[PDB]
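Peer 1: Take a look at this one; I'll ask things after.
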Amino acid sequence: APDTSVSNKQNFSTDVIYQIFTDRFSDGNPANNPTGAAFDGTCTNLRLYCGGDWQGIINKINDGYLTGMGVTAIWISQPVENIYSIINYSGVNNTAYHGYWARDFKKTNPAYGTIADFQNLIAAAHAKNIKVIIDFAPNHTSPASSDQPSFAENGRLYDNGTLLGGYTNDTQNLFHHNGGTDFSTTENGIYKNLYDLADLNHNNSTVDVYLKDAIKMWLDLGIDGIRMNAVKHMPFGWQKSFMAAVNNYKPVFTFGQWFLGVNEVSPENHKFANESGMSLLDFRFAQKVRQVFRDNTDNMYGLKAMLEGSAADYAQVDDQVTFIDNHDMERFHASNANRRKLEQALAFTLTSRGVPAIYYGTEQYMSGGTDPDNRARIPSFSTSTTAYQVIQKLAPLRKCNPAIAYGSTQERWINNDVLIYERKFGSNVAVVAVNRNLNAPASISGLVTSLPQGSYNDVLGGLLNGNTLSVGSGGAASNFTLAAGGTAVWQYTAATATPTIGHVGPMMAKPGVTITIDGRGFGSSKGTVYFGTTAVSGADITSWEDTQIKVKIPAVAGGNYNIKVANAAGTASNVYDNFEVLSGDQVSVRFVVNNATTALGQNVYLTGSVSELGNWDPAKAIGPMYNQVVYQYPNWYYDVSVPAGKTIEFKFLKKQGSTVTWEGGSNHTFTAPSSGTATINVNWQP
Ligand SMILES: OC[C@H]1O[C@@H]2O[C@H]3[C@H](O)[C@@H](O)[C@@H](O[C@H]4[C@H](O)[C@@H](O)[C@@H](O[C@H]5[C@H](O)[C@@H](O)[C@@H](O[C@H]6[C@H](O)[C@@H](O)[C@@H](O[C@H]7[C@H](O)[C@@H](O)[C@@H](O[C@H]8[C@H](O)[C@@H](O)[C@@H](O[C@H]9[C@H](O)[C@@H](O)[C@@H](O[C@H]1[C@H](O)[C@H]2O)O[C@@H]9CO)O[C@@H]8CO)O[C@@H]7CO)O[C@@H]6CO)O[C@@H]5CO)O[C@@H]4CO)O[C@@H]3CO
Ligand SMILES: OC[C@H]1O[C@@H]2O[C@H]3[C@H](O)[C@@H](O)[C@@H](O[C@H]4[C@H](O)[C@@H](O)[C@@H](O[C@H]5[C@H](O)[C@@H](O)[C@@H](O[C@H]6[C@H](O)[C@@H](O)[C@@H](O[C@H]7[C@H](O)[C@@H](O)[C@@H](O[C@H]8[C@H](O)[C@@H](O)[C@@H](O[C@H]9[C@H](O)[C@@H](O)[C@@H](O[C@H]1[C@H](O)[C@H]2O)O[C@@H]9CO)O[C@@H]8CO)O[C@@H]7CO)O[C@@H]6CO)O[C@@H]5CO)O[C@@H]4CO)O[C@@H]3CO
Ligand SMILES: OC[C@H]1O[C@@H]2O[C@H]3[C@H](O)[C@@H](O)[C@@H](O[C@H]4[C@H](O)[C@@H](O)[C@@H](O[C@H]5[C@H](O)[C@@H](O)[C@@H](O[C@H]6[C@H](O)[C@@H](O)[C@@H](O[C@H]7[C@H](O)[C@@H](O)[C@@H](O[C@H]8[C@H](O)[C@@H](O)[C@@H](O[C@H]9[C@H](O)[C@@H](O)[C@@H](O[C@H]1[C@H](O)[C@H]2O)O[C@@H]9CO)O[C@@H]8CO)O[C@@H]7CO)O[C@@H]6CO)O[C@@H]5CO)O[C@@H]4CO)O[C@@H]3CO
Ligand SMILES: OC[C@H]1O[C@H](O[C@H]2[C@H](O)[C@@H](O)[C@@H](O)O[C@@H]2CO)[C@H](O)[C@@H](O)[C@@H]1O
Ligand SMILES: [Ca+2]
Ligand SMILES: [Ca+2]
Ligand SMILES: [Ca+2]
């Protein structure tokens, strides 16, 4: 199938995700509704179950609501069994309607449906060219009272019905007992409880092996993607090991939730997206959008800065899942705000780089404050809304115009309130004009584009007061007036002659695993694939078509390789960098070094004889390591993904900037577990 096929689990850049709060979408089966104090059929008490389930999703998939909108993928609440308790938080009853309080990762949440129901949902979706993404929160189980065991379900973790352990009397140390996080530091938010939620200990072999086995069941069930909950609250090294487990089995597009506040630009976050094996929800993008289009706290120069910066900071900016709101923030549409603000933010998002995600009901102009007022039941299934039509008109462009799915992004015209940007990929172009100023039109002169000479009709058909464009020679557009609150889209599509790679997934795996290379101009006859200088052709190239190529990763040494391809004629494509070839199956190992004294600003890192540890290159060292929670300075610790069963030599370094101090003596050595976890403890050698 082609790159845009529903069968493409490794690429969502040509799709448009619709995030569904399962309980608040559609109750397709009243028979599975919880009862009594745990239920409110009228969905007035937004903290109880409202009855929304998987059958309801199936129904809306079958009645054209989602298809008619151009939605090609859905992101649903965590499907696993949650606790059944009703939690009283200061006179307020609560339930796990949101699916974030897991109790058994190998079972379904009855409220949502059964295993069969889930299977039916997968089949119904795939039958309508709709991919299924599931939320997965392996950070914790549920709320628990380390003091009072009778509280809730004591954060009890079950394994397909078999109790593994609870928060109280945690002799096995399935959980963390480091108190609660104040979000003061990254390490603080990782090894301490998220609120009162029982923090799972991924360095516990039973926990590590359990979770990995769990996701495998869901993969076997047919999921096309994973949305990892609170990734900034789990060990990065462990998550890499988790992603390797997924990629080395059945790779599916995975993105994590790493919240970013207004104006927050974090290198840690960039590094995670660039090296974890998963992408992220674009909070940087979402927060700037809200400033620019919703709150009026930044102008188009901020949007432009975000677009340029993000393209340079994220190795795979096209893998970042964009959005304008979600279940953890005020609904984008303010009760008395001008609807055009939402329509414009949506139009911008749908035509921008990455993977667009639309919070359910956005298209019905739902308003609401923070939890749980942002999770009201969808008020209508109308297709006549302006927002609904904007999506219906733009969403499909991600499939028919590779410029929008894989194209670069360039600012072509700009001022305080106006942004005109261009997307380009092969013989495809798209230009988007946006005037956020709802009371003042703008005069556009001097606009230059990559569009071929001619007249271009607004794809939105003037729905958002757009207009026709006139392109002359050199691609210079004739003067035009951009209406107040105007938004227009102009495009050009044609067959691409030369091989051009627009996407690669997954971006991290061990040799032998099959990767998907998408783009255009590959030709119909098998060509060549390059991993760095290594050439791959013939049998290992499972399939080759103009837009998609499936090839097995060659048995090259672990490392970072640049991906390139050549058509049958020998014509080379562009280079898609940052591909990580694993040294093999991975395991999460905790490295601990004692007595590593440093000065303020100086940190300790880990370097080793394998690519997973940077092959002795300080620039590629692992860290900086932690020294507050699990161990205290001068003791340092860190959880790293390493090649399972390999004898590895390592050493520690002290670094300030790029200046590096090597641990003295000889190399430390150890053999990585064949499965599960392990902890290596050593003293820093002078
Ligand atoms: O059971 C807990 C909830 O679980 C479910 O939520 C999940 C999220 O849906 C999921 O997407 C993900 O999101 C979390 C993310 O992983 C974290 O990194 C972090 O993300 C950022 C956060 O979103 C930002 O808003 C911000 O937080 C700051 C906050 O904005 C700021 O105001 C302040 O917060 C303090 C409040 O101001 C103060 O009033 C008090 O809050 C109380 C709260 O009022 C009270 O009602 C009670 O909260 C209950 C809640 O009412 C319940 O509904 C239930 O929520 C569950 C959700 O419904 C699920 O969807 O349980 C809650 C907790 O028991 O208690 C609160 C605190 O005791 O204190 C606030 C904290 O000081 O400061 C914060 C921090 O700066 O920054 C974050 C990044 O640093 O949080 C995301 C949302 O939790 O994971 C969730 C967990 O599965
Ligand atoms: O949340 C706290 C801060 O978080 C963020 O900081 C991160 C850093 O930016 C990042 O680089 C990294 O830091 C690591 C650092 O790089 C490593 O070197 C290592 O540090 C260890 C150090 O090498 C060891 O020598 C030792 O430090 C000793 C230190 O040498 C010695 O002087 C003494 O320290 C005393 C202070 O000198 C003294 O002044 C006082 O400290 C006060 C502090 O002066 C005061 O301002 C106040 O600090 C605030 C701070 O101002 C706030 O901005 C906020 O800081 C956060 C950063 O902004 C974030 O970027 O909160 C702070 C807490 O109040 O209060 C301090 C105490 O009241 O007393 C000190 C003790 O006598 O002793 C120390 C200890 O032996 O140990 C170092 C680590 O223990 O590790 C660093 C972090 O682990 O990571 C940071 C967090 O992720
Ligand atoms: O492929 C090459 C090697 O790559 C890998 O090596 C990595 C290290 O394992 C790893 O630890 C890290 O190294 C850093 C080190 O940990 C830090 O401590 C520091 O090192 C500096 C050191 O602390 C300083 O004192 C100084 O070293 C001086 C040394 O003390 C001094 O005696 C003299 O060295 C001479 C030797 O004494 C002498 O015996 C002879 O060495 C022979 C060697 O005995 C013989 O076996 C053979 O060596 C092979 C080696 O066996 C192979 O395995 C292979 O090594 C690789 C490592 O295995 C990888 O892990 O190649 C070697 C060379 O072919 O042949 C040797 C030469 O005949 O000669 C020595 C020099 O003539 O002088 C030195 C310098 O004054 O400096 C050190 C560095 O400044 O920093 C290290 C990183 O720079 O990373 C390594 C990868 O870079
Ligand atoms: O003509 C090329 C020129 O186009 C854009 O410049 C605009 C500018 O953004 C407007 O604010 C206004 O000054 O009109 C200019 C066109 O004359 C691009 O921004 C700029 O990079 C480019 O050179
Ligand atoms: Ca139901
Ligand atoms: Ca945690
Ligand atoms: Ca790249």
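For chain A, we keep the numbers from Swiss-Prot: what you see runs 28-713, in order.
Backbone N, Cα and C atoms are what each Cβ position is placed from, and that goes for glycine too.
The Ca(2+) 1 binding site annotation in Swiss-Prot covers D54, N56, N59, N60, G78, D80. Under the heading Ca(2+) 3 binding site, Swiss-Prot lists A342, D604. Under its mutagenesis annotations, Swiss-Prot gives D355 to N the following note: Reduces activity 56000-fold. Reduces activity 520000-fold; when associated with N-256. Annotation comment: Swiss-Prot describes 526-607 as domain 'IPT/TIG'. According to Swiss-Prot, the domain 'CBM20' annotation covers 608-713, on the basis of sequence analysis.
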Peer 1: For the domain 'IPT/TIG' (526-607), what does DSSP give as the number of helix, strand and coil residues?
Peer 2: 3 helix, 45 strand, 34 coil
Peer 1: Taking DSSP three-state, what's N59 (Ca(2+) 1 binding site) in: helix, strand or coil?
Peer 2: helix
Peer 1: What's the CA to CA span in angstrom from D355 (mutagenesis position) over to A342 (Ca(2+) 3 binding site)?
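Peer 2: Computed Cα spacing between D355 (mutagenesis position) and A342 (Ca(2+) 3 binding site) is 27 Å.
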Peer 1: Count up the helix, strand and coil residues in the domain 'CBM20' (608-713) according to DSSP, in that order.
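Peer 2: Going by DSSP assignments, the domain 'CBM20' (608-713) contains 6 helix, 50 strand, 50 coil.
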Peer 1: I need the least crowded one of these recorded positions (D80, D355), counting other C-beta atoms within 10 angstroms of each C-beta.
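Peer 2: It is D355 that, of the recorded positions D80, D355, has the fewest other Cβ atoms within 10 Å.
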Peer 1: Give the sequence-ordered list of residues that share a chain with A342 (Ca(2+) 3 binding site), lie 6 or more positions from it, and have CB atoms under 8 Å from its CB.
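Peer 2: Within the chain, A342 (Ca(2+) 3 binding site) has Cβ neighbours under 8 Å at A300, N301, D604, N605.
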Peer 1: Are any of the binding-site residues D54, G78, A342, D604 near ligand 7, with a Cβ under 6 Å from it, and if so which?
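Peer 2: Cβ under 6 Å from ligand 7: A342, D604.
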Peer 1: Comparing the binding-site residues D54, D604, which residue's C-beta has the most other C-beta atoms within 10 angstroms in this structure?
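Peer 2: Of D54, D604, the one with the most crowded Cβ is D54.
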Peer 1: Please go through the binding-site residues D54, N59, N60, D604 one by one and keep those whose C-beta falls under 6 A from any atom of ligand 1; give the result in sequence order.
Peer 2: none
Peer 1: Report the residues of the chain - excluding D54, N56, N59, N60, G78, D80 - with C-beta within 8 Å of the mean position of the site's C-beta atoms, for the recorded Ca(2+) 1 site, in sequence order.
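Peer 2: Neighbours within 8 Å of the Cβ centroid, excluding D54, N56, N59, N60, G78, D80: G55, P57, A58, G79, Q82, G83, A138.
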Peer 1: Can you give me the same-chain residues 6 or more apart in sequence from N56 (Ca(2+) 1 binding site) with a CB-CB distance under 8 Å?
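Peer 2: Spatial neighbours, sequence-distant, of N56 (Ca(2+) 1 binding site): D80, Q82, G83, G140, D144.
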Peer 1: Do any of the binding-site residues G78, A342, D604 touch ligand 5, in the sense that the CB is under 6 Å from one of its atoms?
Peer 2: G78
